Amino acid sequence: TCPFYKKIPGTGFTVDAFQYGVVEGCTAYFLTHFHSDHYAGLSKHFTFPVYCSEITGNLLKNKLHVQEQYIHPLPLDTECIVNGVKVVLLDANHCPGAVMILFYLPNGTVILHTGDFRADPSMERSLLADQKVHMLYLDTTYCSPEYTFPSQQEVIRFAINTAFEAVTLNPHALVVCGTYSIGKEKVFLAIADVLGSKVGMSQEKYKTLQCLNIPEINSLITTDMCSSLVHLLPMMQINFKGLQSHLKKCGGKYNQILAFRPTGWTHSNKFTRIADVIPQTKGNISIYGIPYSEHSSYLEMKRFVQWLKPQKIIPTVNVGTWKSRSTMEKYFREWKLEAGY
Ligand code: NI
């Protein structure tokens, strides 16, 4: 059954709760972003109100074929009324179209649901700074102090410099980038830009990207693989077999592949800097794992929570084992005691 951490008390609202059939007493289904664990269950057959951002609404319509009448897009940073309750959508700094949701309850309680987020100091000067938040439904993906990672800017710098060097040494080298969902478009876009190429991809993926309101996107992407030297492929195909295979396809136009796998966290994070990353090589194929995260580090999460000073925290991630729940609850208490709320 729908877990309690997907229900907003004192409302008929749910968040990211599309795979339980009808939820008894839900009058409006919010969707934080277009990732499959969150939208799982949506389709052209859904006949309840879906509230989401404009971008998420483009993807519901074009990729899942949900009917227009049930999609209710809201503008960000704007006080809106939904079934008699005031709500605001904020940028979550996750994937395109991803939001946090502020609920202002009739009784006077204020609730923030982060969806999936990468906390940032910029959030401390949004509409969140304007009143007190009592309850926090928190993206706890990386809630443990071993999870450090570099900034997104440092990671893109590394990838741009690596690719440019490689292709300038060898003009017959192909760059390949893995993907399995929206998000992390900066990786392949920044590399394509330094190389003066558009990025080439399947028709399905091009259609996905054409829903995201990215400025000047027609200038940046294409479905003509021939005219492109940055290819996107399913992440599953980013391995030596899959890459040799792909190279055969290109008809001797390339003699070398340099591939990127944008991982979340991986345990070489606890010993190695970005400056000191190296690839896995087999012949004329090299594969870089780069730690580009769209979720909060442990320290970014800790800062955000210590700034917000919520009265109660409800985790939405890693909730399925008692050992994880108990460990999270310990950190919440440490933070609270250190900061004095
Ligand atoms: Ni996500």
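In order, the residues displayed for chain A correspond to 700-1040 in Swiss-Prot numbering, which applies throughout.
Header says: X-ray crystallography, 1.6 Å.
Each Cβ is built from the backbone N, Cα and C atoms, and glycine gets one as well.
Among the mutagenesis experiments that Swiss-Prot reports, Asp838 to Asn is described with the note: Impaired nuclear focus formation, reduced interaction with PIAS and increased sensitivity to cisplatin. Cβ neighbour count for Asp838 (mutagenesis position) (all protein chains, 10 Å cutoff from its Cβ): 25. In the three-state DSSP reading, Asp838 (mutagenesis position) counts as coil.
For the mutagenesis result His994 to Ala, the note given in Swiss-Prot is Impaired nuclear focus formation, reduced interaction with PIAS and increased sensitivity to cisplatin. Around the Cβ of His994 (mutagenesis position), a 10 Å sphere holds 22 further Cβ atoms from the protein chains shown.
Looking at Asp838 (mutagenesis position) and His994 (mutagenesis position), their Cα atoms lie 8 Å from each other.
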